Each structure stands twice: as C-alpha cells, then as structure tokens.
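Visitor: What follows is a single structure, and I will ask about it in a moment.
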Amino acid sequence: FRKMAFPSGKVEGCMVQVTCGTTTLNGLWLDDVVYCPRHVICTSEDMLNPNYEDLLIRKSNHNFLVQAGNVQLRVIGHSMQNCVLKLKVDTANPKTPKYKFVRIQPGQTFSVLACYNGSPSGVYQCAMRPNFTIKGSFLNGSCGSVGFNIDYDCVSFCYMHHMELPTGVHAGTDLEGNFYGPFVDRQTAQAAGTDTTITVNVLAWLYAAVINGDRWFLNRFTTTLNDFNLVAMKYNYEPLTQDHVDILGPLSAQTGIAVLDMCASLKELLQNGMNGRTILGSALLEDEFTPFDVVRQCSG
Amino acid sequence: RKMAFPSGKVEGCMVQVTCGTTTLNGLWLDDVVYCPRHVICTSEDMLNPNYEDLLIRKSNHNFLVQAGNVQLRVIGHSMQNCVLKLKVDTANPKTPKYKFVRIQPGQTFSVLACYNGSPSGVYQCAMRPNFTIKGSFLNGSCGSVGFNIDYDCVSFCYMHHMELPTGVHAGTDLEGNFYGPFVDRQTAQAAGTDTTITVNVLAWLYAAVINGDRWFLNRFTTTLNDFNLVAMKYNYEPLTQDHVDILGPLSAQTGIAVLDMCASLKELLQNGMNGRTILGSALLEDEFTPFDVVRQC
Ligand SMILES: *[C@H](O)[C@H](C[C@@H]1CCNC1=O)NC(=O)[C@H](CC(C)C)NC(=O)OC[C@@H]1C[C@H]1CCC
C-alpha cells in the first residue's frame, strides 16, 4: 500500500495566481469566480494584526491582478466570505470541471496540488488529522493551493491552504473560507490540540491486511462501541462515530468480519502490543488510509 | 512527503486500446498510440508468444482505439521491441512537449495508473537496482506510463507490462525495451536480489534533519571506502564520488558533511533503529533522490 493521489489535471486547469501589491498567492478559477485566501490583501506588516474588513473597504476591483499563466483575467466584482476572497472575473473558465465544495471530517484523506505563482509543482495525498492540521509539504507562496477528491466526473474541493504552524504542520479552510480547527489567519503563534490516532483508518488498515491474507490478529471476541471508545481514548486513539462504523461497512462485508469484532481485535493489539509481529510488513499501525483508499488500491 | 508530478499533461494522452477480448491503455502522442504489444495475445498465446508471427496475422481493423467516446481509426501499425505503435488518422491536440528517456536505477518518476484509458491515480516510484518497481497496478493497468516533468517537457521513461509473483512490477521504456531481465510472457519470473539505493537513503536522512529530526546523527566519521564495505555487507548499493557530489547542496544546507551522514547511516545499519522512527517511518526510505529532497526543501 502506497499513498496514491487523484489525477490532478482537472484541478491544474483551474489554478491561477492572485496578486495585490507584491503579495502573490494562488487562486481557484471555477466558472467566472476566482477563490483565494483573503490575506492576499495584506502587506507583510499587516499580517501581524490584520483588520480584514478595513483592508478590503480600501480595495477596488482594479487593485487585484489575476493571471492564468501570464494572461490577465479582469476582475469585475469582489467579496469576502469568511477567510476567502471571491473575485468575479469577466471570463468563465472553459476548463471548469463538474465540481462541488465539501467540508471533510478529521481522518478523511484528500489530494493536494501544491502550487506556486499559479503553477502546479506536485501532487500528494494528505490526511486531515483529528486536531485539524495536515502534514503538508508547503513553502512560501503555496497559499491558495487546494485539496480535493474526485468521484466519477466530479471534483470535490475540500481544502484551501493558508498557514504553517510553529510545529511545522499546516492549516487552512474549506472553500467557503471556514478554517478547519481553532485557527485564525493572523501571523500569530498558534498551537494545535494534541493529536490522536485515526481509529477508523487503523481499522481500515486491519481490514486491508485481512483481505491480503494477513490475519493472525483476529480474535474470538467482540465489544460494544462504547466500551471500545472508552478504552481507545486511553491509548490516544480517536473514538469511533456512527459514520465511522458505516463507512467500514463495505470492508466488513468483503471480509465477513463485523466492525465490532475488528474493534475487539484492535483493542487486544492496543492492550498487548504486537509481540514482535508485523501486519502488512510493518510493526506500526497505519492511520492515513481511509476505508475508501483501501478499496481504491484493491479494486481500481 | 512523497510527491508526484502533476499528471494533467499525461492524462490528456491516455486512450483505450482493445484487440480481441484484451483491453489496456495506450499513450497517444501526435498521431501515434503506443501500447504494450501483449494486447494482441489471447489466453493461449501468452505462455510462449511469437510476437512477430502473431502481429503479421493482425490487420489495422483488429485494433479498437477509443479516446473517451470517440473511436480513432488505426491507419498503420508497427512493433518496436515490446511496444506496439498504432498510427491513427487524428493528431492529439493535447500532446505536450515530450521526450522518451531510459532512466537509471535509483532514479524516481511519477506513475499515472490508468484503467480502460481513464486515469485512476498518481504516485512516485523508483527504478529499483534489480530493475523492478514497487508499484500499485491491477488488471487492466498495462500501458500506464511513468514520467518526469522538467519545465513544460514530459520525459516518459516507463510503460507498464507485468507483475511478478512477489508483487513488484516490471515494464519497458518507450522504445519497448524492458528494464531488467524480464520477458513479456505469462510465466512466473523472479528478479535479481534487490539492494537499497544508498544515495537516496542519505538524501532522506538529510530531509529528516532539515525537518528538525536528528536523533540518529553521531560525532563519528568514516572514509568512503570503509562506508562502502559496510554498505555492501548489508546489500546497500555502493556510494560513488558523484553521489557524494550530488549530495553537496544538502550537506551545505545542513552543515553535515556527506561522510558524517555516512557514519550515521553505518550506525543505523549495524544497530537498527531501536524502536525509533525517522520522518514517521520504521524503515530507512530509499525512493527519494537528492533532487526530490531539494526540490521540496
Ligand atoms: C496488464 O494489464 C497486466 C498487468 C498486471 C496484472 C496484475 N497486476 C499487473 O501489474 N499484465 C499481465 O497480466 C502480464 C501479461 C504478460 C503476457 C506479460 N502477466 C502478468 O503480469 O502475470 C502476473 C503473475 C505473476 C505471473 C505468473 C505467470 C504464470
């Protein structure tokens, strides 16, 4: 199993650059709107303590330089929605895919198209941590890069990049400008909650092991969801939700192993350790493959 | 972070190729579609296919090429080693600037995994020293390609043909020559003993340091040859002076001499990681090149 990104072409066709003064970042061009982080309107000095409504009132359409490559897109309207700027432009993007804006939950994975100056540099798979950070690879100028999933014809945009934390992890918003987690777009020191292990994804990984014939850890017992959740928290594992139990349905059906039986197997691993054994060629439990990711790499 | 090149320029080239009941992917550049020649085989052909004999018995019309909902008419075909070249009456307007290259073991590339001419996923691979790749490929993935992008130019280096019993993968360059001692017949094939790409392990250790992780460093040093003696004992590839030179920028950036990092790696090889982890991994990672690390740091 490897981290596998979605093909990035449909998103590459939507990346532009947005500049205000000398501050440049990336934007997302869909139909006749460009979406980008609102801190593009900030001087480096104003990022320390920005008053965004005040900064925006002083801006006009003609203060925004939007470019696809080196080709300018004329801005004909502007508005702020939470922490994102929406710039109406006079050209509808002919490469606009079928798309939607979604807000993902911790544990869910998505592909990031890392961009600089509106130019895509690389694509990689990220997991949203339970503390609402991602372990990105982002350099200066990467803001406005987006995270996405692709289902059939439709690009689901879920993440737009805004900042790095002192610990090196990354934070950002959905495409409605609402931050994931307790973060704000100010150049102030901000700390994330202590992180935890994504239980639903560990379970997905155990199911993947079973599918591949690696099943020594299956035991004869079961548990209730509440008993499991209370034990899991003592090992810094996330509690399971009802939605987690449901998204494990397909893998449970594929293997014939009930979700709560797998929970009891995981509980034994937590309480007793691996005892020098491995699972899928590893003594570490992997928590950044979702149930869908497992099905992706096992089917096509 | 393992990072692939953006795949859009390659996505615009992927098509579906069918012959008989065999369907796989092709690469459509200008007015030519490239694909694995074993598309012309049947069940009974695959064991010992005489490809020149099988191919002469085919007509242009035995090949169905589909780009989305549009069929492309094949107006000519030829074989170059293990690749079939199908001439079509339409030029791909999405053809990028491109070249065909043969990569060296230890080099990395991105794979666009495709099924039925449709892109499914992208990931980074290394050409192993034993000329396999550790890919994620299923039935119908043949004809998927590997590539690197420099400026606006796509350098195609890999086309996918097979899986080995061990679960690793084998394929060709875009001239149709295999990497490694493999053959496009339906037989169980073993690879040579694999080794670890040492220059890449060192690059990744430097990446761990750049991201503030240094538990594995030490105050010892080593000569190049003494390091290589230990490396070979542990089935690591030897480190050349060009490798040392290639690592210079990472050495400068971090203030750690290449041979000092070799001494750290030696200590890791002889003692293991004693439970610790580097950049999240319980194992030494060898599929990041020095360039991969630099570009991202
Ligand atoms: C082409 O799509 C397909 C891709 C492989 C299928 C499963 N995973 C793959 O990467 N290629 C093939 O099926 C090969 C065709 C021959 C003619 C080259 N064969 C193959 O990969 O077989 C796999 C198993 C180990 C070998 C045992 C043969 C008796």
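The residue numbers of chain A are those assigned by Swiss-Prot, with the residues present covering 3266-3565 sequentially.
Determined via X-ray crystallography, 1.5 Å.
Backbone N, Cα and C atoms are what each Cβ position is placed from, and that goes for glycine too.
This is the feature table in Swiss-Prot:
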- A:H3304: active site, for 3CL-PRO activity (ACT_SITE)
- A:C3408: active site, nucleophile (ACT_SITE)
- A:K3353 to R: In strain: Beta/B.1.351 (VARIANT)
- A:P3395 to H: In strain: Omicron/BA.1, Omicron/BA.2, Omicron/BA.2.12.1, Omicron/BA.2.75, Omicron/BA.4, Omicron/BA.5, Omicron/BQ.1.1, Omicron/XBB.1.5, Omicron/EG.5.1 (VARIANT)
- A:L3468 to V: In strain: Zeta/P.2 (VARIANT)
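Burial and contacts for the listed features, if you can.
Guide: With a cut-off of 8 Å between CB atoms and residues at least 6 apart in sequence, the same chain places A:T3288, A:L3290, A:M3312, A:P3315, A:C3348, A:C3408, A:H3427, A:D3450 near A:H3304 (active site, for 3CL-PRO activity), listed in sequence order.
A:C3408 (active site, nucleophile) counts 25 other C-beta atoms within 10 Å of its own C-beta, drawing on all protein chains shown.
A sphere of 10 angstroms centred on the C-beta of A:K3353 (variant position) encloses 15 other C-beta atoms.
According to DSSP, A:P3395 (variant position) is assigned to coil rather than to any helix or strand. Summarising the environment of A:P3395 (variant position), the number of other Cβ atoms within 10 Å of its Cβ, over all protein chains shown, is 23.
Around A:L3468 (variant position), taking its Cβ as the centre, 27 other Cβ atoms fall within 10 Å, counting all chains.
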Visitor: Give the distance between the Cα atoms of A:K3353 (variant position) and A:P3395 (variant position), rounded to the nearest whole Å.
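Guide: Spelling it out, the Cα of A:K3353 (variant position) and the Cα of A:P3395 (variant position) are 34 Å apart.
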Visitor: To the nearest whole angstrom, what is the C-alpha distance linking A:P3395 (variant position) and A:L3468 (variant position)?
Guide: 16
